[PDB]
Amino acid sequence: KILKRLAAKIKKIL
C-alpha cells in the first residue's frame with residue numbers, strides 16, 4: 001500500500 005510511502009514523502013517534505 002502507499003500509506004507509509006506517503007508518510008515517507010511527507011518525511012521528505014517534513
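Per the header of the entry, the method used was solution NMR.
Even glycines carry a Cβ here, placed using N, Cα and C.
Copied from Swiss-Prot, the annotated features are:
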MUTAGEN   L6 to W  Moderate decrease in mast cell degranulating activity, and no change in antimicrobial activity
MUTAGEN   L6 to I  Important decrease in mast cell degranulating activity and no change in antimicrobial activity (S.aureus)
MUTAGEN   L6 to K  Loss of antimicrobial and mast cell degranulating activities. Mastoparan-17; loss of antimicrobial and mast cell degranulating activity; when associated with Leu-13
MUTAGEN   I13 to L  No change in antimicrobial and mast cell degranulating activities. Mastoparan-17; loss of antimicrobial and mast cell degranulating activity; when associated with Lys-6
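By the criterion of other Cβ atoms within 10 Å of the residue's own Cβ, the least surrounded of the mutagenesis positions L6, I13 is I13. Put simply, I13 (mutagenesis position) is 10 Å from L6 (mutagenesis position) when counted between their Cα atoms.
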